[PDB]
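J.: I'd like to ask you about the structure that follows.
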Amino acid sequence: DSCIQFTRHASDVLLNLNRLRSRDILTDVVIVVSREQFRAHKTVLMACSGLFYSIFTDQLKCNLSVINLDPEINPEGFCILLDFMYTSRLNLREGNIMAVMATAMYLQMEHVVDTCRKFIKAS
Amino acid sequence: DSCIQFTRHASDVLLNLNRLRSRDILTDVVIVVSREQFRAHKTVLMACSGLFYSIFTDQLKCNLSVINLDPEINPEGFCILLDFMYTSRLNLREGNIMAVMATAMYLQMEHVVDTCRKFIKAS
Amino acid sequence: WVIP
Amino acid sequence: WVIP
Ligand SMILES: CN(C)c1ncc(Cl)c(Nc2ccc3c(c2)CC(=O)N3)n1
Ligand SMILES: CN(C)c1ncc(Cl)c(Nc2ccc3c(c2)CC(=O)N3)n1
Ligand SMILES: [Cl-]
Ligand SMILES: [Cl-]
């Protein structure tokens, strides 16, 4: 086409979606990880995760307001990944990298799994 | 912080949100413009437009499944702007620039209004 | 704004 | 991936 493009548009959209999440505006699901609860937007979860994409395209699960993750999933690993989904920023540290990689493999977040594998190989 | 960042993350999120829109997955509102109907995600509309942001943060309007725009709004101008919201790409042409600018002013999309003003000043 |  |  003959379109023009606004370079910062996608980043600005994601920043506003994170602002809505922080104020709990139009969040439509709670993700339960052990005792911890995380409110989010189903569309953002689907856009970032192969697992959530499969869950919310399912004719029955698409209507659930609560999703319980596998008990092996670490709440901190999930929190770091949920923050990444809404910001593009990953808080990857020596103390959390194993929990982050395991959670990203479960959530099917291919790019996160790739950077975790590379950071582990380097050490 | 000590975060790492995935450059293409915001663009990839927006691409997936557009894929959901095209398949009509988890759309929660219909925007009525004259006779024309446009299905969308409230969160994406809010993230892109000062007008939708005001509408869906309103305790009563946040629950509406149908929003009717002012009858002066041109459906083609709206369609071009809705496509921009989900792609960062604006189909700005000599034949639509006046309708696009008027719709962007009404929707409160400051960056679109700015490029329309500059393109008009050049001609 | 750019030419994509 | 980059250092932001
Ligand atoms: C694959 N596809 C057509 C599609 N459409 C819409 C959405 Cl929201 C979506 N999201 C999704 C699927 C798989 C994966 C991801 C997002 C991230 C990932 O690493 N794998 N994937
Ligand atoms: C201003 N603010 C705190 C905020 N938080 C969340 C959202 Cl979704 C939002 N969106 C919004 C508001 C005003 C404008 C836009 C988006 C685009 C624009 O040109 N003006 N604005
Ligand atoms: Cl990823
Ligand atoms: Cl804009």
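Just so it is clear, chain B uses Swiss-Prot numbers, and the residues here are 6-128, in order.
Quick check of the header: X-ray crystallography, 1.9 Å.
Each residue, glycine too, has its Cβ placed from N, Cα and C.
Grabbed the feature section from Swiss-Prot, which reads as follows:
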DOMAIN    B:32-99  domain 'BTB'
MUTAGEN   B:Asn21 to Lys  Abolishes interaction with NCOR2 and HDAC2, no effect on interaction with CTBP1 and transcriptional autoinhibition; when associated with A-116 and 376-Q--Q-379
MUTAGEN   B:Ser59 to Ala  Abolished ubiquitination by the SCF(FBXL17) complex
MUTAGEN   B:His116 to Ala  Abolishes interaction with NCOR2 and HDAC2, no effect on interaction with CTBP1 and transcriptional autoinhibition; when associated with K-21 and 376-Q--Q-379
J.: Identify which of the mutagenesis positions B:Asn21, B:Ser59 has its Cβ surrounded by the largest number of other Cβ atoms within 10 Å, counting every protein chain shown.
T.: B:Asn21
J.: Taking just the CA atoms, what is the gap between B:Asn21 (mutagenesis position) and B:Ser59 (mutagenesis position) in Å?
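T.: That comes out at 25 Å between the alpha carbons.
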J.: I'd like the number of other C-beta atoms within 10 A of the C-beta of B:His116 (mutagenesis position), please.
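T.: Neighbour count, Cβ to Cβ under the 10 Å cut-off: 16.
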J.: Can you break down the domain 'BTB' (B:32-99) into helix, strand and coil residue counts using DSSP?
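T.: Tallied per class, the domain 'BTB' (B:32-99) gives 30 helix, 15 strand, 23 coil.
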J.: When C-beta separations to chain A are restricted to under 8 angstroms, which of the mutagenesis positions B:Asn21, B:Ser59, B:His116 qualify?
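T.: Out of B:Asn21, B:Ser59, B:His116, B:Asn21, B:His116 lie under 8 Å of chain A.
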J.: So which of the mutagenesis positions B:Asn21, B:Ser59, B:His116 sit close to ligand 4, that is, with a CB under 6 Å from an atom of it?
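T.: With ligand 4 as the reference and 6 Å as the Cβ limit, the list reads B:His116.
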J.: Cα of B:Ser59 (mutagenesis position) to Cα of B:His116 (mutagenesis position): how many Å, rounded?
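T.: That separation, Cα to Cα, works out to 18 Å.
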J.: Look up B:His116 (mutagenesis position) in the DSSP assignment and report helix, strand or coil.
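T.: It is helical.
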J.: Quick test of your reading of the structure: among the mutagenesis positions B:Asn21, B:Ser59, B:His116, whose CB sits under 6 A from ligand 1?
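T.: B:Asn21, by Cβ distance under 6 Å.
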